[PDB]
Structures are given as C-alpha cells and as structure tokens.
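Undergrad: I'd like to ask you about the structure that follows.
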Amino acid sequence: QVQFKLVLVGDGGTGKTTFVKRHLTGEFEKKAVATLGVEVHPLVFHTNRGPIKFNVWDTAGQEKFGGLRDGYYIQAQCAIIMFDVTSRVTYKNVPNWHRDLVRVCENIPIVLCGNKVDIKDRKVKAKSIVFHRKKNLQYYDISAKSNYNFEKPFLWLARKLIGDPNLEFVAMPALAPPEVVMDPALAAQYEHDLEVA
Ligand SMILES: Nc1nc2c(ncn2[C@@H]2O[C@H](COP(=O)(O)OP(=O)(O)O)[C@@H](O)[C@H]2O)c(=O)[nH]1
Ligand SMILES: [Mg+2]
C-alpha cells in the first residue's frame, strides 16, 4: 500500500478535527494511538496512478497547551498547518507551528490552510496571507463545514510526494454532507483575491 503519515497541526479551535472528519470512511476507520493522544484517520484517495492513503494524525486537543511531543511528529511525510480566517492570532502562530515541523521533520511537503471561509465576517483576507510565499509553501482557503476545497491540499501533497505534477484524483471520496452552504460567488471572489495577491 502507498501510504503517508500526515500531521495536521495549528492552534486549538482552527477546525482540524472538523476538517479531517469530512472523509467519512476515514472517520469510520480511525485508529486510536492512545500512547500519543492521537486518532489516525485513513483518508484514501484514488488517483490516476492508483490509490493513496494519507494517515492523518489528529490531536486529542493537547495543542491548546503547547508544542506536541516528538512522537507526534516523528516520521511524518507531509503536513497541513491550519489557521482560522476569523482569528488573527491563529494566523499569527503559523510560523511557530512551522518551526516545530522543520525542527522534528525531514523537510516534508507542507500545505497551509486557512479554514472557516464560510463565516461572513472574515478577518484574515488574502492580502495578509503571505507566510507561504516566504517559504514557497502552497496555500488554500478551505471551509471544513462545507467541504469547500477539501480535496485541494491532498491533491497538492500527492503531486509532491509521488513527484508527478500531472497526478489527478479519478473520483472524489465520500464526504460528510455540507453543514453550511459556501456561497459559490463568495468562493470565486476569494479565489480571485488570492490571485490578485
Ligand atoms: N463555520 C465553521 N465552523 C467551523 C469550521 N471548522 C470548524 N468549525 C468550528 O470551530 C470549532 C473548533 O473546531 P475543531 O474541529 O474542534 O478544531 P480543532 O481544535 O482545530 O480540532 C468547532 O466549534 C467547529 O464546529 C468551518 O469550516 N466553518
Ligand atoms: Mg481537534
């Protein structure tokens, strides 16, 4: 099996758990790692080069209280760092999480995700999201609650990890039905604003 340890980090409350849970079979099949305070969710995706499994390591909330134990990060092959676009301080802490990752991890592919784009009053707009430029990381807006752009971080990671910039998903995973509607007009403007930066 081609599988990848994916660590999912960022401040408490940014929507990490809600995000990983959109993949329904991953949530149904999640495996507890009680010795590290983690649930490993097997998010399978199907590509033109075959199935790939991201074993997404989701914390049990201990990030609220500081850095995670080395065992959490150890042998990660990729990461998503998340922040919440309605909470400036979570964008503020992104270089900190990054530093943890670079410190424990073997120079892995990292996607930065700004979550909760469905909330009307958005604080962290495209113009201010600059950290990924400084580090040549990929950034995406996401909304966990509406599945908006769910697949995009994993698509980017898979391209990087397999070293095939032409890899495509042949089908979408079964996702939890949207719990809020992400206005497609709002979504298109946000995509625009990110290009206009
Ligand atoms: N509106 C909205 N709320 C969200 C989204 N993702 C998470 N939340 C809410 O934000 C809070 C924290 O989510 P959680 O997944 O526990 O965050 P974590 O602590 O990073 O694992 C919860 O109240 C979620 O319902 C989202 O995409 N949109
Ligand atoms: Mg959580």
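Swiss-Prot numbering applies to chain A: residues 8-204, in that order.
Structure method, as recorded: X-ray crystallography, 1.8 Å.
Note that Cβ sites are derived from N, Cα and C of the backbone, with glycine treated the same way.
So Swiss-Prot says this about it:
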MUTAGEN   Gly19 to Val  Blocks DNA replication; when associated with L-69
MUTAGEN   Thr24 to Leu  Has low binding affinity for GTP and GDP. Almost completely abolishes interaction with BIRC5
MUTAGEN   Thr25 to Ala  Minor effect on the interaction with the alpha phosphate group of bound GTP
MUTAGEN   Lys37 to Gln  Mimics acetylation; enhances the nuclear export of RELA/p65
MUTAGEN   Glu70 to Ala  Strongly decreases the relase of bound GDP
MUTAGEN   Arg76 to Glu  Probable loss of interaction with NUTF2. Loss of transport to the nucleus
MUTAGEN   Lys134 to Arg  Loss of normal mitotic chromosome segregation and formation of sister chromatid bridges
MUTAGEN   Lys134 to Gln  Loss of normal mitotic chromosome segregation and defective mitotic spindle orientation
Undergrad: Would you mind pulling the DSSP three-state label for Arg76 (mutagenesis position)?
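TA: In the DSSP reduction, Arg76 (mutagenesis position) maps to coil.
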Undergrad: Which ones in the same chain are close to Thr24 (mutagenesis position), with CB under 8 Å and 6+ residues apart in sequence?
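TA: Correct list: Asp65.
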Undergrad: Among the mutagenesis positions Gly19, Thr24, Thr25, which have a Cβ atom lying under 6 Å from any atom of ligand 2?
TA: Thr24
Undergrad: Of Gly19, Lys37, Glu70, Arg76, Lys134, listed as mutagenesis positions, which ones have a Cβ less than 6 Å away from ligand 1?
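TA: The qualifying mutagenesis positions are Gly19.
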Undergrad: Can you tell which of the mutagenesis positions (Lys37, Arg76, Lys134) has the fewest other C-beta atoms within 10 angstroms of its C-beta?
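TA: Per-residue Cβ counts within 10 Å for the mutagenesis positions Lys37, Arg76, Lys134 bottom out at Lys134.
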Undergrad: Restricting to the same chain and to sequence separations of six or more, state which residues have a Cβ under 8 Å from that of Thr25 (mutagenesis position).
TA: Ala151, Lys152
Undergrad: Please work out the number of neighbouring Cβ atoms within 10 Å of the Cβ of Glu70 (mutagenesis position), leaving out its own Cβ.
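TA: There are 22 such Cβ atoms around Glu70 (mutagenesis position).
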Undergrad: Between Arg76 (mutagenesis position) and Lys134 (mutagenesis position), what C-alpha distance do you get in Å?
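TA: Cα-Cα distance, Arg76 (mutagenesis position) to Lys134 (mutagenesis position): 34 Å.
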Undergrad: Around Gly19 (mutagenesis position), how many other C-beta atoms are within 10 angstroms of its C-beta?
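TA: Counting Cβ neighbours of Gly19 (mutagenesis position) within 10 Å gives 13.
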Undergrad: Which three-state DSSP class does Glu70 (mutagenesis position) fall into?
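TA: Reduced to three states, the DSSP call for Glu70 (mutagenesis position) is helix.
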